[PDB]
Amino acid sequence: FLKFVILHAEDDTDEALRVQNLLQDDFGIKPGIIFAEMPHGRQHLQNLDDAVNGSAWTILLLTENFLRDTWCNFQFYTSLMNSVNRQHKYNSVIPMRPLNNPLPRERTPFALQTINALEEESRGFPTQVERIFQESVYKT
């Protein structure tokens, strides 16, 4: 049971590695994995479920590639899960804008605008990260 899984469009795998290294090395949040490192071959629809159920948090690397390639599948997955069980996924979902090619706010889909995102450009980001990944939340 990992702490975080970074969902990321295939073309952003370099940024997903960088954010993983940032969280693991600079903030000590371990262990963590990137969606690209997940069992390959395994169908996308499912290994999404394996990823989201496999970690205490899931991080959305918000980019225009992510919006084009991966958002609709995840919104459909989460909304379907939320419609059939009480473990409503978004309480564990963290949208993040990275330093490189972030998805603008005015292009972020409204469902994710309901969540206080993580902005890597913000000087509050270290404090936000500390708030989210506090160890007392890592339960079950």
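All residue numbers given for chain A refer to Swiss-Prot; the residues shown span 78-217 in order.
A Cβ is built for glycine as well, from the same backbone N, Cα and C atoms used for every other residue.
According to Swiss-Prot, the protein carries these features:
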MUTAGEN   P116 to H  Loss of ability to dimerize. Significant loss of RANTES-inducing activity. Loss of ability to induce NF-kappa-B activation
MUTAGEN   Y154 to F  No effect on phosphorylation
MUTAGEN   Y167 to F  Complete loss of phosphorylation in response to LPS
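Structural mapping of features recorded in Swiss-Prot.
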| residue | record | CB count, 10 Å |
| --- | --- | --- |
| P116 | mutagenesis position | 9 |
| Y154 | mutagenesis position | 17 |
| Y167 | mutagenesis position | 16 |
Rounded Cα separation (Å) that holds between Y154 (mutagenesis position) and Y167 (mutagenesis position):
11
Give the distance between the Cα atoms of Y167 (mutagenesis position) and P116 (mutagenesis position), rounded to the nearest whole Å.
24
What three-state class does DSSP give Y154 (mutagenesis position)?
helix
